[PDB]
Amino acid sequence: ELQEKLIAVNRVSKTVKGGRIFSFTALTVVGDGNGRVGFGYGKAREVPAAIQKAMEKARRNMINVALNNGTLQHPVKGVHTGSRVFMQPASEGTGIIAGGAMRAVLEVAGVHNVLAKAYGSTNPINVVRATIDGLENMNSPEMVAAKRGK
RNA sequence: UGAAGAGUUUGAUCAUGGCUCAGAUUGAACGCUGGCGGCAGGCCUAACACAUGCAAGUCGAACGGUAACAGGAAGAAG
């Protein structure tokens, strides 16, 4: 299945000793379609090449996440320095909501049922890794079943 | 009876930090402009001040009476 997404495109326009920049920086997400998620970043002269520079590392970057029935069931926080994320379970027929970064990271996890909010710096390249830090913080009833007793 | 986001410090970027916008209520008020109806609201101001009128009356099954209308009678007459 295809799940891969583009979060943001940013145009670079400053002047340097090599001349004036005409480049684009991209941020993307992919995952494995079975339990892993990841992201990638990259700058290039053309947007399809920036997207590929990002996608090729977004196809390598992985972390495993406990994703019981493709849904969130507990309240969870995530952090990266100035950027914070908070995610909670939604009701029947409700879900995302929130900034375009969280909206993409949850699709590569197969999830929709989340009430999401961001706090502090809304910076995209931090709030993405703060969302992934919040998925390191995600737990499952199937893993707690292997912890209980003894 | 349930959960955000976006504009914005620069030659850049990331923190830290304040500013801003889509929204809404009202005895509102102003201007352009205004087809029907129902329901609601309509002197917050000068606790400053009024000509005029209305707004709180009524019972004769408590009653001395009779200003009137019916009915009888009397009578001035007609």
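Using the numbering of Swiss-Prot, the residues shown for chain A are 10-159, in order.
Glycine is no exception: its Cβ is also placed from the backbone N, Cα and C atoms.
Sequence annotations record features per position, and here Swiss-Prot assigns domain 'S5 DRBM' to A:11-74.
Less than 8 angstroms from the CB of A:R20 (variant position) sit A:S32, A:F33, each of them six or more residues away in the same chain. The natural variant A:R20 to L is recorded by Swiss-Prot, whose note states: In strain: SPCR9; spectinomycin resistant. Not a ram mutation.
Around A:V21 (variant position), a 10 Å sphere centred on its CB holds 13 further CB atoms from the protein chains shown. For the naturally occurring variant A:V21 to E, Swiss-Prot gives the following note: In strain: SPCR7; spectinomycin resistant. Not a ram mutation.
Looking at Swiss-Prot, you'll find the natural variant A:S22 to P noted as follows: In strain: SPCR13 and SPCR15; spectinomycin resistant. Not a ram mutation. Note on A:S22 (variant position): other Cβ atoms within 10 Å of its Cβ, all shown chains, come to 9.
Its Cβ placed at the centre, A:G104 (variant position) has 18 other Cβ atoms within 10 Å. Swiss-Prot lists A:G104 to R among its natural variants, and the accompanying note reads: In strain: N-660; suppresses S12 streptomycin dependence.
Recorded in Swiss-Prot as a natural variant, A:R112 to G carries the remark: In strain: NEA-314; neamycin resistant. The DSSP secondary structure for A:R112 (variant position) is helix. All protein chains considered, the CB of A:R112 (variant position) has 18 other CB atoms within 10 Å.
For the natural variant A:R112 to S, Swiss-Prot gives this note: In strain: NEA-319; neamycin resistant. The structure shown keeps the original residue.
What Swiss-Prot says about the natural variant A:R112 to L is this: In strain: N-421 and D-1023; suppresses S12 streptomycin-dependence.
The Cβ of A:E151 (variant position) has 11 neighbouring Cβ atoms from other residues within 10 Å, across all protein chains displayed. Quoted from Swiss-Prot for the published natural variant A:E151 to S: In strain: B.
Candidate variant positions: A:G104, A:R112, A:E151. Nearest to A:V21 (variant position) by Cα distance: A:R112. Note: the Cα of A:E151 (variant position) and the Cα of A:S22 (variant position) are spaced 50 Å from each other.
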